[PDB]
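S.K.: What follows is a single structure, and I will ask about it in a moment.
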Number of protein chains: 2
Amino acid sequence: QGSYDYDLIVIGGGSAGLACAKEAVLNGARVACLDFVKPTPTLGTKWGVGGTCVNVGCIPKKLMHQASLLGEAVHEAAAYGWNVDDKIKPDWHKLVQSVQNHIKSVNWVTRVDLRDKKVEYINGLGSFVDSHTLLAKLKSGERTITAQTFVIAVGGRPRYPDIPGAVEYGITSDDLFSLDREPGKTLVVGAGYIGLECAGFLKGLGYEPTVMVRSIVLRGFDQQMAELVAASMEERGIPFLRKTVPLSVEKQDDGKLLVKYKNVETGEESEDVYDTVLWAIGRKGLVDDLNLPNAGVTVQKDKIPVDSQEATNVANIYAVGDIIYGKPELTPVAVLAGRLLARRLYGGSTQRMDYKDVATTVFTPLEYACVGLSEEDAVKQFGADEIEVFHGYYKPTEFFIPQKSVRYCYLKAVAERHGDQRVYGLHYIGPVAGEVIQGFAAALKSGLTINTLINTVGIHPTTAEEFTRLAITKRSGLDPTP
Amino acid sequence: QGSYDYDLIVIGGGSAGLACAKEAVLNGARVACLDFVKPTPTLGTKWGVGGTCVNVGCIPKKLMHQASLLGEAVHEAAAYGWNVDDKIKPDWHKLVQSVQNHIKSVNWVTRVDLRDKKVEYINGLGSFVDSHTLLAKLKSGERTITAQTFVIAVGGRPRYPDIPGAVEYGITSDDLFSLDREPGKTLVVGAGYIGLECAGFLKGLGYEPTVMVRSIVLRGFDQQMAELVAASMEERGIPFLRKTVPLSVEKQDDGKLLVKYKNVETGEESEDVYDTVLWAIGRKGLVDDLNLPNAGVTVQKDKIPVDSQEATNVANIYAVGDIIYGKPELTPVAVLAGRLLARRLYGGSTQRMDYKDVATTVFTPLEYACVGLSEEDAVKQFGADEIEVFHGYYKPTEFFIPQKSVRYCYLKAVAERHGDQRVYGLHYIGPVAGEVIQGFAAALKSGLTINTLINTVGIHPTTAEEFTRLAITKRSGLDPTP
Ligand SMILES: Cc1cc2nc3c(=O)[nH]c(=O)nc-3n(C[C@H](O)[C@H](O)[C@H](O)COP(=O)(O)OP(=O)(O)OC[C@H]3O[C@@H](n4cnc5c(N)ncnc54)[C@H](O)[C@@H]3O)c2cc1C
Ligand SMILES: Cc1cc2nc3c(=O)[nH]c(=O)nc-3n(C[C@H](O)[C@H](O)[C@H](O)COP(=O)(O)OP(=O)(O)OC[C@H]3O[C@@H](n4cnc5c(N)ncnc54)[C@H](O)[C@@H]3O)c2cc1C
């Protein structure tokens, strides 16, 4: 009660913003949704509607990971009697065209879907004038629009190190999936899931990545599982530069990139030449252009703190997805929080988003999926002596004939030691990690216990059945290799 | 412990028998385990210890399915820009050799493990003298041993139709996996999972199968899903002879096999020529050679009815696995039941086998996995108006670039309509169906409801997350294709 141009304005058109805008209209709101994509500096990469996942995230990364797995499949096929040739090579440019052809088909479908659902899509950059007023800057011109409620869904963009040559000579994941030039010998700075997945499918597509790690691999993940993923990448011939930080990048006369770098423990300074330098050193939330102080919204560095209803400290302004402080930065999380948020606003729902036990997958050459607590978090939370860890190495049926290493085929269930022996966390390295873990995440939400887990009849022959076969505890001290 | 040569004699060295034998010795019993493999009649195929799964079942079937899938991966790789050659053909002799090579390694490790664990392995055919005495026929002489307790775990062997030429010219799954000659053009008589799987990998390896179906496809399975499986195989060039039954087989001068057959609906008589006739029309329990009347054990046709502790009507004699009457005939069922039985006999356990909601996968070219009730059984049991079926067609991310048909990529959830909305059944046709369904099967055993299902965050991008995206009910009559 007051009267504005819209019930709801959503700022940002990626996973959360669009899910939110669509669910809001379904429930009868009058809604606008702004989306705009700043081109990468140098290179100037830009793209269509639908945000990070579709354009420069989950989707192209999965497709290139598939490109890399298919190469290996071609190699294994010979072991099974197929008369395949060995000297096979990927055309990078055909790969990139395929992937970009897919993404642009998706951009169109999404654009049509919005218009069909009557979501008013504005292609401009929104900034607050006040807690109820937004200026949209359009390709040419501006509109000032009001709303009862604002959902901030602006996400982030890749960070650049504060080092000479960084922006002129390096790229990020924004550039990588449409790179005009072949990656070639590549330096991947950062050992979060993005850097690892990148290095992984670079090696698999015939290039030469090296991963540079400042301190640890996959911070926020179970560190045993982390180190197993890193060693499995080294087994695949991907070198790692541990405890090492970039100093500078310069272009040589021959067009090669000379990177000087520094070991952070020893102080040792080194250099090497690469064709490509990929920064995968984190993503910074896009609060900057919002002019949040005009709106009264408090900020926590580059992110926005929200209550369990995704409200900011300003009662009418909400934020959802990646710009939000301290929550899983993942697509299905953005989508579902976006939608639920529209449903409480307009569909009379009280269902709040559940952020606990979110499953995830790192799509490394051998993939790592997990849901729930890491081993160390459970131990910190409850005490070593109130925790049980069941573990083992296993052998995929599909690995024997081609003789593929099973050295890093390992899984573990982290659980309550007594009582109901509640399962806290599940971790798996191996083929189709995410396909395996998804149903187990649903089980953890239904209260999975160790007794149920271990008495769920296996589907044979699968690697998923290895979770139901778990029996050796770390406490027993018994060899986890059957 | 007192009077007999053994605490325990296990008759049958397959999935149930070995799991029973091993667990029994772990709990201090003195055990022998008999295994003997009768050679196939004609042809005379025979193999080592470990039973059907290892030698003529799950394992070779999974390996040849993998060979067929790798063939498809090779063709897909090109869509992603790999410069692979199109004209590839598998070598059957090389494939059989790699499969048999794996199975002989496993036979030997299994034998070694039995000795290491002190299970006394006797390669001889057991028949009862009385309820405490067994005669063992060895290659050499005969033994005659006594025990306090017997576990019958003899399983089954494929059936032959009672039809001229059947045994002289036909083969079964027992011969297939080490066929000396190339299948060629093959009539697969029977449309259970064994027939369909064999037909599927044979087509995938360059041969020309035809499936002959007496009545229905996949009797015992959700029939909607059965028809989608059949049609996905017709999509791949595999024909079905519907409502059709074999009459005879003869060998022509040119070495081919003339099959006379009859449509049982129209009465039509037809014939055709094949290189191979695979009978996949069921398996008969091996009660015959046991001389059960000597033990006083009651049988139910070819099977043995047992109570919920796997006991026969003779209290010192149990049966477990495929020979048992009326239970799922699958490897992990046999393994877990034989384990739990030994653990109750000797381990002071009271835990009984749970035969309900066992998950299974049909490893057809597009795999069908399921757990819990088919739609028709849920409707039968509860009423249409108490059932909600959530369903959808979906598109695997990996299918886009090579433009693979998504026509049969379909899943559904059969659920309680009101109340807690307990999930009764899950069904999925698509890639890595068994990897997807396994965790969901543990979810079901934990009480998975629709609310849990639909609010478990997806792992993106996966096909497994399609389960958590389910939203369109059959009752709405809305299009299940987004
Ligand atoms: C390489 C990489 C791999 C990933 N892999 C996975 C994975 O496999 N699985 C998974 O779940 N997640 C993955 N993610 C994470 C996932 O893509 C993000 O979690 C998700 O896209 C976040 O959605 P969002 O709506 O918050 O932000 P975004 O999708 O980034 O959308 C925000 C949109 O708003 C625009 N915008 C910003 N400011 C304004 C403004 N002032 N006005 C108008 N528009 C604005 C932005 O330009 C952008 O288009 C990956 C991310 C990266 C980069
Ligand atoms: C082609 C095919 C595909 C299959 N695919 C799958 C699948 O992928 N997944 C799955 O879970 N299951 C699968 N199975 C089913 C699975 O193989 C069986 O359920 C399982 O092997 C049954 O185990 P068992 O111990 O009861 O029998 P077995 O493995 O058959 O029995 C063991 C043995 O007892 C021996 N024996 C019999 N009589 C005597 C006697 N009197 N004295 C001494 N020894 C005797 C037999 O010769 C045999 O070695 C498949 C089966 C077939 C045939």
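Think of each number as a place in line: the chain as shown, counted from 1.
The backbone N, Cα and C atoms fix where each Cβ goes, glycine too.
Annotations per Swiss-Prot:
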BINDING   A:11-17, A:34-38, A:50-61, A:124-126, A:153-157, A:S173, A:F177, A:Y193, A:283-290, A:320-323, A:329-334, A:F363, A:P461  FAD binding site
BINDING   A:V213, A:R214, A:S215, A:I216, A:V217, A:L218, A:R219, A:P246  NADP(+) binding site
MUTAGEN   A:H460 to Q (Swiss-Prot position 569)  Almost complete loss of TrX reduction
ACT_SITE  A:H460  active site, proton acceptor
MUTAGEN   A:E465 to Q (Swiss-Prot position 574)  Reduced Trx reduction
MUTAGEN   A:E465 to A (Swiss-Prot position 574)  Reduced Trx reduction
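Explain the structural surroundings of these features, please.
M.R.: Cβ contacts within 10 Å of A:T331 (FAD binding site), excluding its own Cβ and spanning all protein chains shown: 27. In the three-state DSSP scheme, A:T331 (FAD binding site) falls into the helix class.
Of all Cβ atoms in the shown protein chains, 23 besides its own fall within 10 Å of the Cβ of A:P246 (NADP(+) binding site).
The 10 Å shell around the Cβ of A:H460 (mutagenesis position) contains 24 further Cβ atoms across the protein chains shown.
For A:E465 (mutagenesis position), the count of additional Cβ atoms within 10 Å of its Cβ stands at 22 [all protein chains shown].
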S.K.: Filtering A:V213, A:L218, A:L290, A:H460 (recorded positions) by proximity to ligand 2: which pass a Cβ cutoff of under 6 Å to any of its atoms?
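M.R.: List returned for ligand 2: A:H460.
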S.K.: Let me know how many other Cβ atoms fall within 10 Å of the Cβ of A:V154 (FAD binding site).
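M.R.: Excluding its own Cβ, A:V154 (FAD binding site) sees 31 Cβ atoms within 10 Å.
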S.K.: Against chain B, with Cβ pairs under 8 Å, which of the recorded positions A:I59, A:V154, A:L218, A:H460 show up? Give them in sequence order, please.
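M.R.: Listed recorded positions meeting the cut-off: A:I59, A:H460.
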S.K.: Given the recorded positions A:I11, A:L34, A:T52, A:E465, state which is nearest to A:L218 (NADP(+) binding site) when distance is taken between Cα atoms.
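M.R.: Smallest Cα separation from A:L218 (NADP(+) binding site) among A:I11, A:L34, A:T52, A:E465: A:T52.
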S.K.: Compare the Cα of A:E465 (mutagenesis position) against each of the binding-site residues A:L34, A:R214, A:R219, A:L290 and report the nearest.
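M.R.: Looking at Cα distances from A:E465 (mutagenesis position), the smallest one goes to A:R219.
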S.K.: Can you check which residue among the binding-site residues A:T52, A:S215 has the largest number of Cβ atoms within 10 Å of its own?
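M.R.: The residue with the most neighbouring Cβ atoms within 10 Å is A:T52.
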S.K.: Compute all pairwise C-alpha distances among A:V213, A:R214, A:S215, A:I216, A:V217, A:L218, A:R219, A:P246, the residues listed as binding NADP(+), and give the largest one in whole angstrom.
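M.R.: Farthest-apart Cα atoms in A:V213, A:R214, A:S215, A:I216, A:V217, A:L218, A:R219, A:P246 are separated by 19 Å.
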S.K.: Going by Cα-Cα distance, pick out whichever of the recorded positions A:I216, A:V217, A:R219, A:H460 is nearest to A:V154 (FAD binding site).
M.R.: A:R219
